[PDB]
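Trainee: Handing you this structure, nothing more for now.
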Amino acid sequence: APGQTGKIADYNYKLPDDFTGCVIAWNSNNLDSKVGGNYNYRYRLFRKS
Amino acid sequence: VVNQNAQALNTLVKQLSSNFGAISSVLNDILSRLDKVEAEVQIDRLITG
C-alpha cells in the first residue's frame, strides 16, 4: 500500500506515495506451499538503503 | 506609521511559532518524527496557517 514501510515495502517492492491503481491478492497455499517448505520463493532481507 | 509597520512585521514573524493544529510549529519536528506520508498532513496545516 502507498506510504507503508517494513522489509517488503523497504527492500523488495515500493508503491509511490500517490499510487493510482488497485492491489489484488489471494491465498495460494495449494499452488505454492510444499510438504517440506517451498524454497522457490525468497525475499530480500537486507539493503544499504 | 513607524509603530504600525513595526507591529505588523513583529506579528508576522511571531505567527511562525503557531501550530495551527499541527504537532509542532517547527518543520524539522515534523520531518524528523513522522514518515513521508504522515508528515505532509502536519506540513499542510503549517502551510495553510
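Numbers in chain A come straight from Swiss-Prot, and the residues shown are 411-459, in order.
Header says: electron microscopy, 2.6 Å.
The backbone N, Cα and C atoms fix where each Cβ goes, and this holds for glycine too.
Dumping what Swiss-Prot says about this protein:
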type	residues	note
MUTAGEN	A:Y453 to F	Decreased HLA binding to NF9 epitope. Increased binding affinity to human ACE2
VARIANT	A:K417 to N	In strain: Beta/B.1.351, Omicron/BA.1, Omicron/BA.2, Omicron/BA.2.12.1, Omicron/BA.2.75, Omicron/BA.4, Omicron/BA.5, Omicron/BQ.1.1, Omicron/XBB.1.5, Omicron/EG.5.1; May enhance affinity to human ACE2 receptor
VARIANT	A:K417 to T	In strain: Gamma/P.1
VARIANT	A:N440 to K	In strain: Omicron/BA.1, Omicron/BA.2, Omicron/BA.2.12.1, Omicron/BA.2.75, Omicron/BA.4, Omicron/BA.5, Omicron/BQ.1.1, Omicron/XBB.1.5, Omicron/EG.5.1
VARIANT	A:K444 to T	In strain: Omicron/BQ.1.1
VARIANT	A:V445 to P	In strain: Omicron/XBB.1.5, Omicron/EG.5.1
VARIANT	A:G446 to S	In strain: Omicron/BA.1, Omicron/BA.2.75, Omicron/XBB.1.5, Omicron/EG.5.1
VARIANT	A:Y453 to F	In strain: B.1.1.298
VARIANT	A:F456 to L	In strain: Omicron/EG.5.1
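Describe the structural surroundings of these features, if you would.
Mentor: Applying an 8 A CB threshold to same-chain residues 6+ apart, the list for A:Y453 (mutagenesis position) reads A:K417, A:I418, A:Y421, A:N422.
Secondary structure from DSSP puts A:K417 (variant position) in a helix. All protein chains included, A:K417 (variant position) registers 12 other Cβ atoms within 10 Å of its own Cβ.
Within its own chain, A:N440 (variant position) has no residue 6 or more apart in sequence whose C-beta sits under 8 angstroms from its own.
Neighbours of A:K444 (variant position), defined as other CB atoms within 10 A of its CB across all chains, total 9. DSSP assigns A:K444 (variant position) to coil, not to a helix or a strand.
When other Cβ atoms within 10 Å of the Cβ of A:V445 (variant position) are tallied across all protein chains shown, the result is 5.
Annotation for A:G446 (variant position): no same-chain Cβ neighbours under 8 Å separated by at least 6 residues are found.
Listed in sequence order, the residues of the same chain lying 6 or more apart from A:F456 (variant position) and placing their CB within less than 8 Å of its CB are A:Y421.
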Trainee: Look up A:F456 (variant position) in the DSSP assignment and reduce it to helix, strand or coil.
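Mentor: The residue in question, A:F456 (variant position), is coil (DSSP, three-state).
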